[PDB]
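The block underneath contains the structure these notes are about, expressed in structure tokens.
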Amino acid sequence: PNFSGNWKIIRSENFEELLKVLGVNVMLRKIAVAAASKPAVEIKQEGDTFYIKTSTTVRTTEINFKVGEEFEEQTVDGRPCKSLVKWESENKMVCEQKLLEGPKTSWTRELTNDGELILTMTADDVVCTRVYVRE
Ligand SMILES: CC(C)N1C=CC(C)(C)c2cc(C#Cc3ccc(C(=O)O)cc3)ccc21
């Protein structure tokens, strides 16, 4: 599927809990949660090549990767990692992360038949789920 476009958040579940179990300081956690409530998301996909920009004033993540080639990013709680994206199924990509020790973290993105984008972010047993619609 083509994920390209600007995406707008409509649901977030377990974001604060994810940060909480990862030990993020409560003062920083409240700033992170509030910033994450209204991110600006831009995706440009050309085959297996992805540009994914998620912007908030206090944290912008900008990754330009090819599916099946390793790249550097940060975990959700800000620790440097090596990431590797693969297609799990036809409409779902799964990213495995390894720290540059800690919780086992990952993220997934998929598109529904209606064109809603579902992001999950995991740390051990805690799963955060965020749903977006294309502008
Ligand atoms: C207070 C600031 C400086 N801060 C500090 C520490 C951590 C790393 C926990 C932090 C994470 C986010 C975040 C985020 C986020 C992740 C994903 C998405 C998304 O994909 O929509 C949106 C926001 C935003 C701020 C901080």
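What you see of chain A is 2-101, 104-138, where the numbers are those given in Swiss-Prot.
This entry, so its header tells us, was determined using X-ray crystallography, 1.8 Å.
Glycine is treated like the rest: Cβ placed from N, Cα and C.
Database features, via Swiss-Prot:
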MUTAGEN   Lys21 to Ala  Loss of ligand-induced nuclear import; when associated with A-30 and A-31
MUTAGEN   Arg30 to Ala  Loss of ligand-induced nuclear import; when associated with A-21 and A-31
MUTAGEN   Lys31 to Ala  Loss of ligand-induced nuclear import; when associated with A-21 and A-30
BINDING   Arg133, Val134, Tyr135  all-trans-retinoate binding site
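The distance from the Cα of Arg133 (all-trans-retinoate binding site) to the Cα of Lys21 (mutagenesis position) comes to 17 Å. The record gives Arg133, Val134, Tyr135 for all-trans-retinoate. Within 8 Å of the mean position of their Cβ atoms, the other Cβ atoms in that chain belong to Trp8, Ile10, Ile11, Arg12, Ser13, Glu119, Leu120, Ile121, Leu122, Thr132, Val136. Shown in sequence order, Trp8, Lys9, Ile10, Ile11, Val42, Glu119, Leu120, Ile121, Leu122 are the residues of the chain, 6+ apart in sequence, with a C-beta less than 8 angstroms from the C-beta of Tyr135 (all-trans-retinoate binding site).
Between the alpha carbons (Cα) of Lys21 (mutagenesis position) and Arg30 (mutagenesis position) lies a span of roughly 7 Å.
Spanning 2 unmodelled residues, the straight-line distance from the Cα of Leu101 to the Cα of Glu104 measures 8 Å. Here the C-alpha separation of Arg30 (mutagenesis position) and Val134 (all-trans-retinoate binding site) works out to 20 Å. Of all the Cβ atoms in the protein chains shown, 15 others lie within 10 Å of the Cβ of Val134 (all-trans-retinoate binding site). Counting other Cβ atoms within 10 Å of each Cβ, the recorded positions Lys21, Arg133 show the lowest value at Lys21. Cβ crowding, taken as the number of other Cβ atoms within 10 Å, peaks at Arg30 among the mutagenesis positions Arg30, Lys31.
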